[PDB]
Each structure stands twice: as structure tokens, then as C-alpha cells.
Amino acid sequence: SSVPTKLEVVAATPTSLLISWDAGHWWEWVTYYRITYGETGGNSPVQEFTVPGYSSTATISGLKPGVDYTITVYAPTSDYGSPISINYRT
Amino acid sequence: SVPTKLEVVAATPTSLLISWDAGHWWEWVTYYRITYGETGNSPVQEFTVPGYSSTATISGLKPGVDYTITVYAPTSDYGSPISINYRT
Amino acid sequence: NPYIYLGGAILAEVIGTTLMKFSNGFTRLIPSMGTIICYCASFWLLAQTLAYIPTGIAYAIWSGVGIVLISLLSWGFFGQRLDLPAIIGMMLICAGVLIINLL
Amino acid sequence: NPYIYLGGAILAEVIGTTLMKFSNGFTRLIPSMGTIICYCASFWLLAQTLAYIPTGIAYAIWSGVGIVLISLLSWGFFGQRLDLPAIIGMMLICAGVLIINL
Ligand SMILES: C[N+](C)(C)Cc1ccccc1
């Protein structure tokens, strides 16, 4: 009973990823999801960009091929719901 | 009265760089709309520029043709719209 | 509909305020969009009514109904917190408003 | 604490409505942007101060200190023309504030 739910990578690409999630019910929709991505190794911080909360898809660009990455989708808040994080090797 | 100081700075046969005095802070207006067309047989063209910006560019003009350019206030009660003439 | 129009703004705002509690700091879509939608409708027709209706009538009606409508809407939608005793203060706050506008 | 932000939102709406009267119908860029900033902040202030205090309570205090501060700076801007009903009615709602505030 947490939002978002079901974080998947729709389309892949060596330098880009297309992902989506289940925003839940209409009362579970939020105003802005902030999404964070970075390297799996952890020798770097984390890149962050927001996206309005009426859209359930997000496109990321500027990745390096072959490297395994970790993607995490947040909420406008964070201490009131639960986030999801996945991995993907381009 | 508020849109003032209208003259062409740089003039290419196909483009015109225009500027104006956007007033002065408290008389700064939200936007200025710029209308340029043939001096008309051909249709007239229009776009808008934010009001903090005192300059704007006009591209895609035919060489030699004389044009008429008009810069309007975002509303009206800032004075008559200033207009001039130039030949590329 | 001359004053019923004015009553449309006071009620549209009465609704949007109670929806703002659900907006959760403009972080919950549908109430966050709802409270901005209820206020722009209040904005719209307020400019319409104010063409004929004066001024001190609008605020005085706003205070009274809003102190009554949304407080009774908060007594039903959510409940009550209350961090000071006198409830009659809102009516006396309104009374101080009534005798600075109408008087 | 909560009545500090409520009074802050009172000051915010008052500044926004005065900058609206200065600018024309969404025209004068500097006060027009000042109105948008003052509103989006006051709305974000009310959206945060209403979860603390009861909604009807902040509604009254704002409707009170709203006109109180609007007319307060009215004599300090145009030399506005009123008198006894305005000043004693100000202290009336102001007293009404005390019994809904701390
Ligand atoms: C969006 N309003 C015009 C209703 C602002 C307001 C006015 C008075 C009291 C609370 C809020």
C-alpha cells in the first residue's frame, strides 16, 4: 500500500534509459517525483532531477555504456511513503 | 510613453537586430510584443519578448524589401506603440 | 445572482481551504491542484461581482461565512485541535472587522 | 510558533495585494513578479500553517490581521481617511486574536 510501485526499465540504450512506475490511485498521485541515478560502484555522488507528479514515465540521458547503474524514484516528501530502487547494466 | 528608444543596431540583408528602453525598473513591464511585416502586400509577423529584455532579434526577411516594425506594450496604458521603417 | 455571485467566491474559497489541508503542503496531487483550481475560480468571479458590489460588503461577508463555513467544515471533515480557550474570539475578531469596514 | 507563520502569511498577502494595486493588470514586471512570488509563498505558508492550528482559527486571525494590517499601512501610505470606528475595531479583533492565540 505504498507509492510508487513497480519500477521497471521500459527501453534501454547504452547512454539512456526509459523507466516508468505505478503512480497508484488518483488520491495516491503526487505533485512532483524527484528521481536519482548514479553508479553502482559508489565512487561518485548522485545526480538528481525532478519531474512533475502527473507523469509516470521518465527518460535519463548521458550514461556510460557497460557500467551497472542504480536508479531510485522518490516522492515530493520521503518520510511519508516508501521509494523504489532498481539496477540496470547498459 | 514607456516603450521608447527604438532603433536598429545591426542590419543584415535578411535580419534586423532591434532594441528599446524597457522603461526603468518600477516602470518595467511584463512583455513587449514585436510586429514586423512588409511595408502591406505580404502578411505581417508577430512575436513577444519578456519585458526585462530590452533587445530582440528578427530573422527571415527578404533582402532589399522595406519593412515596418512595431513594438507594443504588454497592455496599453503605457503610451502609443512605437514604430519605424528600415530598408535591409 | 448579484450577491449569489459574491457567495460563489466565498464558497469556492471555503472549499479550497479544506482541500488545502488535503494538499499536504502542495505535495499531494488532486488536492494540491484542487486548491489552486478553487482559488482561481474565486479570483475570476470576484472581479465580476466587484464591478457592481462595493468593498466593505465583500470582506465582511467573507469573514462571517468563512469563519462559519470552513470552521463547521473543519468540525466535520477533520475535527478540532484548539490551542486556546475562547471560541467567541473569531466572532469578536469578525466584530472588530465588521466595525472597521462597515463603520 | 504557529502564529508566527500565520502572521507571516498575513504580511505576505498584504504585500501581494499592495503590489497588485501598484502594478496594472499583470503588467509592471517588477511588482507583477512580486505579486506571483508573494502569492505562491503565502499559499505555501497557509498550506503549512493550517495543519497545525485549526483551519477556522487561522481563517479568523488572518481575516482579522489582514484588514487590520491593510488599513494599518493605509494611513501610512496615502494618509487614508477614517477614524474612531477603524481604530477601536482594530483593537477589537486584536483582542479577539489574544483569545485565539497563546
Ligand atoms: C485567497 N484569499 C483572497 C481568500 C486570501 C485570504 C483572505 C483572507 C483570509 C484568508 C485568505
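In order, the residues displayed for chain D correspond to 2-103 in Swiss-Prot numbering, which applies throughout.
This entry, so its header tells us, was determined using X-ray crystallography, 3.9 Å.
Each residue, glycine too, has its Cβ placed from N, Cα and C.
Taking Cβ-Cβ distances under 8 Å and a sequence gap of 6 or more within the same chain, the neighbours of D:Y4 (mutagenesis position) are D:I54, D:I62, D:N102, D:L103. Annotation of the published mutagenesis D:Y4 to F or W in Swiss-Prot: No effect on resistance to toxicants; the original residue is retained in the structure shown.
The mutagenesis experiment D:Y6 to C, F or L is recorded by Swiss-Prot, whose note states: No effect on resistance to toxicants. A simple way to gauge crowding: the CB of D:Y6 (mutagenesis position) has 17 other CB atoms within 10 angstroms, across all the protein chains here.
Among the sequence features in Swiss-Prot, the mutagenesis site D:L7 to C is noted as follows: No substrate binding. Resistance to toxicants is abolished. For D:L7 (mutagenesis position), the same-chain residues that are 6 or more apart in sequence and have a Cβ closer than 8 Å to its Cβ are D:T50, D:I54, D:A59, D:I62, D:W63.
Other Cβ atoms within 10 Å of the Cβ of D:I11 (mutagenesis position), summed over all protein chains shown, number 24. According to Swiss-Prot, the mutagenesis experiment D:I11 to C carries the annotation: Still binds substrate, with lower affinity. Resistance to toxicants is abolished.
DSSP assigns D:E14 (mutagenesis position) to a helical segment in the three-state reduction. Swiss-Prot lists D:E14 to D among its mutagenesis entries, and the accompanying note reads: Still binds substrate. No transport activity in the presence of a proton gradient, but still transports substrate in the absence of a proton gradient. Resistance to toxicants is abolished.
Quoted from Swiss-Prot, the note on the mutagenesis of D:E14 to C is: No substrate binding. No transport activity. Resistance to toxicants is abolished.
All protein chains included, D:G17 (mutagenesis position) registers 21 other Cβ atoms within 10 Å of its own Cβ. Quoted from Swiss-Prot, the note on the mutagenesis of D:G17 to C is: No substrate binding. Resistance to toxicants is abolished.
The Cβ neighbour count for D:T18 (mutagenesis position), using a 10 Å radius over every protein chain in view, is 15. Among the sequence features in Swiss-Prot, the mutagenesis site D:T18 to C is noted as follows: Still binds substrate, with lower affinity. Resistance to toxicants is abolished.
Quoting Swiss-Prot on the mutagenesis of D:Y40 to C, F, L, M, S, T or V: Modifies substrate specificity. Around the Cβ of D:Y40 (mutagenesis position), a 10 Å sphere holds 18 further Cβ atoms from the protein chains shown.
Reduced to three states, the DSSP call for D:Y53 (mutagenesis position) is coil. According to Swiss-Prot, the mutagenesis experiment D:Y53 to C carries the following note: No effect on resistance to toxicants.
Residue environment of D:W63 (mutagenesis position) contains 22 other Cβ atoms, counted within 10 Å of its Cβ in all protein chains. In this structure, D:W63 (mutagenesis position) is part of a helix by DSSP. Recorded in Swiss-Prot as a mutagenesis result, D:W63 to F carries the remark: Still binds substrate, with two-fold reduction in substrate affinity. Resistance to toxicants is abolished.
According to Swiss-Prot, the mutagenesis experiment D:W63 to C or Y carries this note: No transport activity. Resistance to toxicants is abolished.
Record note (Swiss-Prot) on the mutagenesis of D:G67 to W: Major destabilizing effect on the dimer form. Note: D:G67 (mutagenesis position) has non-local neighbours D:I11, D:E14, D:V15, i.e. same-chain residues 6+ apart with C-beta under 8 A of its own C-beta.
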List of residues, in chain order, with Cβ under 8 A from that of D:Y53 (mutagenesis position) and at least 6 apart: D:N2, D:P3
Neighbourhood of ligand 1 - mutagenesis positions from D:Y6, D:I11, D:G17 with Cβ under 6 Å: none
Rounded distance in angstrom between the Cα atoms of D:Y6 (mutagenesis position) and D:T18 (mutagenesis position): 18
Integer Cα-Cα distance in angstrom, D:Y40 (mutagenesis position) to D:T18 (mutagenesis position): 9
D:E14 (mutagenesis position): tally of other CB atoms within 10 A of its CB: 21
